[PDB]
Amino acid sequence: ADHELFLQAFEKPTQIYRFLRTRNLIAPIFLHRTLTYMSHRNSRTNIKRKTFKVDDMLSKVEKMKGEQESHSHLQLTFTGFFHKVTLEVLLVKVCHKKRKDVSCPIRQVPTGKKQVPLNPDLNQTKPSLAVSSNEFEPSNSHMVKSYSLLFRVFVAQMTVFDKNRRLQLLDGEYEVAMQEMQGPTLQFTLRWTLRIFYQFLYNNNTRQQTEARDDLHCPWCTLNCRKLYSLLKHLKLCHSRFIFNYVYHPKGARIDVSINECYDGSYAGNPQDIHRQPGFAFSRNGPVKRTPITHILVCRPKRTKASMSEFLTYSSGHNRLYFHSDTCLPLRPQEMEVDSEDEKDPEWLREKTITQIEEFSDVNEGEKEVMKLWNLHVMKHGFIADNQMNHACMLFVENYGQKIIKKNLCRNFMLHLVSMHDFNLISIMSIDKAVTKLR
Amino acid sequence: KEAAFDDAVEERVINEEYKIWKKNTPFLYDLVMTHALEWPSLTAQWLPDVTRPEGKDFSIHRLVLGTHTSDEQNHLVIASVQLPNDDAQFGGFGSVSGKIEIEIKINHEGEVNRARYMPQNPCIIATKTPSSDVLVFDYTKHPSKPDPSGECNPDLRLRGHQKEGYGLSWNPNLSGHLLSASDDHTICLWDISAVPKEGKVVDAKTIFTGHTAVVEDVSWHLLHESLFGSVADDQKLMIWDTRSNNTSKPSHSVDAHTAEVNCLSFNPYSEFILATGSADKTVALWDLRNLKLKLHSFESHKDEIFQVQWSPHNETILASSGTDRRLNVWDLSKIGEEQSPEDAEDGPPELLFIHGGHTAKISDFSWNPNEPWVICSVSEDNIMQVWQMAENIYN
Amino acid sequence: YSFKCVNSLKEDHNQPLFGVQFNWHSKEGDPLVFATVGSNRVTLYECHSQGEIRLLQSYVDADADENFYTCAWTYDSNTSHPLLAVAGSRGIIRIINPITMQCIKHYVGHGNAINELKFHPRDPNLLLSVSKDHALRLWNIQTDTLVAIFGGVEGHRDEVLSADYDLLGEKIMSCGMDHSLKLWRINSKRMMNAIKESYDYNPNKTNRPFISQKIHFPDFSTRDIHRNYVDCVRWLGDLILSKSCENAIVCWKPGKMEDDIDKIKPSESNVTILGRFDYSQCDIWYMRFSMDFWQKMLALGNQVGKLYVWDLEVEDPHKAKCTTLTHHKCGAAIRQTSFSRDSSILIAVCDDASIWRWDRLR
Ligand SMILES: [Mg+2]
């Protein structure tokens, strides 16, 4: 028993839900508090009227309160740099990304530069002041996202505001470091101027058992179910690629899990894409036509109540991929039209019969040619009723007039007419009539 | 490259997620109706009329659908649906043969970019086309069996635009009054309330130009016959009260969102409540009295937003659709309601519901009359879904 | 005329291999590259001097269980990248681009395992696929369309095994379990009209499915040669070569020595045998022989690990040649032989997922 089997098997379903866990945690598929059996969630009710013509006044007053205050230039000197050359300071302006824009727009405008000493030190001074106007404007409250401050000689950066248009920069002497492309640093000032258990079955060849820690939280999606009922539900529905069973060990709960057997998970889209030569499948970049279908799933619910004892959809249209009768290839939704790839005359048959005729030795070409030219037309229309035979020979020469003439074979045609009358299907009243219509 | 690998992965993931949502549906809705069309659509409109045959358990409704095929003949379509109108009935629920059927086909030149029926006459509808004009039709004047030849009676097309567009709105009070909005940065207005000499040529009565960006949407007032706003990618909403005679300077104009505005809608039951929708993945709203106040923001969509629609039969219920393959349902009453940490990790309170059916960019949706709480949705995957949420959620 | 074991390798999965194929599309001077397919893996090596061989690349299929069977080297007219296609028991045909290390094309239209793949010597988009479905198909690997289906009222009745293009590429032979060997033609007008059509079809253009060609008749056949299975045939100029489990290789021509190859009437009912070749212990089937691009020497694997070599020269097949190069390590079996474009090296696969190498000393 190479237990890697038990491993490899149960390996697969895990990572999937694992990824799905995070995804859903940020990518909700549906608000859980709406769920029926998760009714303990959504503690609030739906009891309120809340007329609207008053919603404004509550905000009309609230905005008087919400308007706290605002800030009303700047000037700051750079204490000499320190390290164990002119400086470069910029004003970068960030705006909101737009429709055609793939990333946020940033505008790095320089307010100016100065000449800092070459990594100076203390007690040597006896000085470049940076003064800023109101470069930022209140109109920018619709276009720019944020403003930051850049510093190079060698890189450094700071930002000016908060998302609430809240300045983050008071006035004072500050000591900061910087990086290139402890150690180098610069100073400056600023101024504004029941225990639960599991058991993992492997078709009884082996198994493994564990115990739930921090129970009533999903061992995969960490969903907080507050009842064995709701937990059992969420498990036997969401993490469906397995199967479960309720054992009720005396210690409070035990669930011996097993893998699903079928779990019919296969692509549910245009059933044709599955076979598009790769690179084109899942194109998702051009409308495509397909056959119409209609399903029904939720018609009228029961709305029963909880019952732990319990714990222990039709079609209309074509729902598959049809194939060509003779090559086993897919069938486009248009090719499945009136074309029915079937009729009375199979090519290979026409060939086979002529060939078989040619086996005969005791015949003249003035006979074989005739027999073939006739039997083929026989096949072509499928004559059965004896009352047809008159019209038959008629149409026969009606088609093969030019040929038998070009064959100069009409005389044996007449011999055939003789034979056929002999077999009681022609009247003399037409035999001649043939040679008549012939010319 | 990378994007290809990544997209393959994303596709497989979406497939899994839809599998799960399907497995989970029964405890979630009061109706599930799915149907596949041969060619997708870009339109949605419930006909305001309903018939309910007796001795049965179901109603009957008619829907207004468009068509954007690949290359072949285009068509305007309206089909039939048998909604269960019953509480005790449940082959499936009613007859065994069919619940949906096409009934109306009309030849069409170019795809359909927009289609709405006239409020005064449902037999009158409009049509936005890949061209730079407008088409109007009355189905009762054409057979359902389509002209095998092709193009047919345009039924009084219009004139006055130079690039295509998507805006479309009759005036509810005034017949014939209809607004348009196209890439021309202009709003063109015809009045077909009386055109005896049709000639298939009517020019727009008035042409407004106040946006300097490609306009996106326009909607009349709901009570006033002389009031309507404007939407372009300027992120500027402009208020256009007519009878003031200035196609250049509107009555009002402000910035709505930081991204381009897409969809716009007014509350029916109120007088002042506006519902706005933009590319900002945001949802704002305003009032006719004062405007310098973004009243609120719904912030859960994860991509652009293309449609907003208030609820009939419900004063405080709205709907937000976009591209994220999701669909939201909000609540104006639960604005900032203290909820449990698990209720909060579920989501903010005022957000009411989220639809989980489609698996592509949700093209369009619609409420309906004649039925309290149901909405049909159309994606780009030839997919039409109709549903009814479970009842317990409200009350 | 002397090869020496200058290297021998072995896999790890130990499951027998079957395929060996030098890339006979080497721009003169480029290194020697060759590949080999096993249970469910492919292998990329390069011949180096001093009996050195260097692992290059390897892929594997996990999603099912298959025992790959054959391979073939080709290129792309568009950008000249090397191209390799393989197929196994599942009956699917895959197409891999080593330059990107990916499969770009897959084909599924058979009903059983596949047994061999070859290409038209001239056209590089024509793939012949022989199966157990009694049907020999033929694809346009470029426009993604089938062309012909040889088999039917007069086809093979049991599990076609092996086929071989003529030297110029207009005539084919086929052999299968039913002791039967049949001739097909390609030069027919109808056929080449079909091919040209195949090179022209847009699915978006028409609402019609492309129309293949069904052929229900060999040009000529017989079963009088062997009284056992036949599992490998080789065109010889205008002569024929074939082997059975009867421990002898035979050369013959249809009809009489006077009978031209291109005048043969379909109802021909005579064949002319010329000579026989001999060896020992080939008492099982599915074992192949190969030949140099210069058609001057003969290689053949063996059941007990031996070898047997002849010359395709004036050496009279009565007493043409006898050359057995042998080593003492594996005598499990040897499936298949393969030469370079020149006659420098010769590889063969043992039944135990072990490789061999023999460097010639002329
Ligand atoms: Mg693919």
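So for chain B, numbering is Swiss-Prot's, and the shown residues are 4-93, 106-410, in order.
Any Cβ shown, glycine's included, is placed from N, Cα and C.
Counting Cβ atoms from all protein chains shown, B:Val35 (mutagenesis position) has 20 others lying within 10 Å of its own Cβ. The secondary structure of B:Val35 (mutagenesis position), as reduced to three states from DSSP, is extended strand. Here Swiss-Prot describes B:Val35 to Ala as a published mutagenesis experiment; the accompanying note says: Loss of interaction with ARMC12.
Among the mutagenesis results in Swiss-Prot, B:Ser73 to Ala has the note: Loss of interaction with ZNF827 and loss of localization to telomeres; when associated with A-43. The residue drawn here is the original one. Under 8 Å, Cβ to Cβ, and six or more positions away along its own chain, B:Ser73 (mutagenesis position) finds B:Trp42.
Where Swiss-Prot documents B:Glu179 to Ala as a mutagenesis experiment, the accompanying text is: Loss of interaction with ZNF827 and loss of localization to telomeres; when associated with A-126 and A-128. The DSSP secondary structure for B:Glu179 (mutagenesis position) is coil. Residues near B:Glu179 (mutagenesis position) in space but far in sequence (CB under 8 A, at least 6 apart, same chain), listed by position: B:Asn128, B:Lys143, B:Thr144, B:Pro145, B:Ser146, B:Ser147, B:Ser197, B:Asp198.
Record note (Swiss-Prot), mutagenesis B:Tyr181 to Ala: Loss of interaction with ZNF827 and loss of localization to telomeres. The unchanged residue is displayed. The Cβ of B:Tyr181 (mutagenesis position) has 18 neighbouring Cβ atoms from other residues within 10 Å, across all protein chains displayed.
In Swiss-Prot, a mutagenesis experiment is listed as B:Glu231 to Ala, annotated with the note Decreased interaction with ZNF827; when associated with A-277. Counting only same-chain residues six or more apart in sequence, the Cβ atoms lying under 8 angstroms from the Cβ of B:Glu231 (mutagenesis position) belong to B:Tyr181, B:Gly182, B:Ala196, B:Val246, B:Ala247, B:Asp248, B:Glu275, B:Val276, B:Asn277, B:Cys278.
By a Cβ separation below 8 angstroms, chain A lies close to none of the mutagenesis positions B:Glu179, B:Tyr181, B:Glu231. In this structure, B:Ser73 (mutagenesis position) belongs to neither helix nor strand by DSSP; it is coil. Secondary structure at B:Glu231 (mutagenesis position), as computed by DSSP, is strand.
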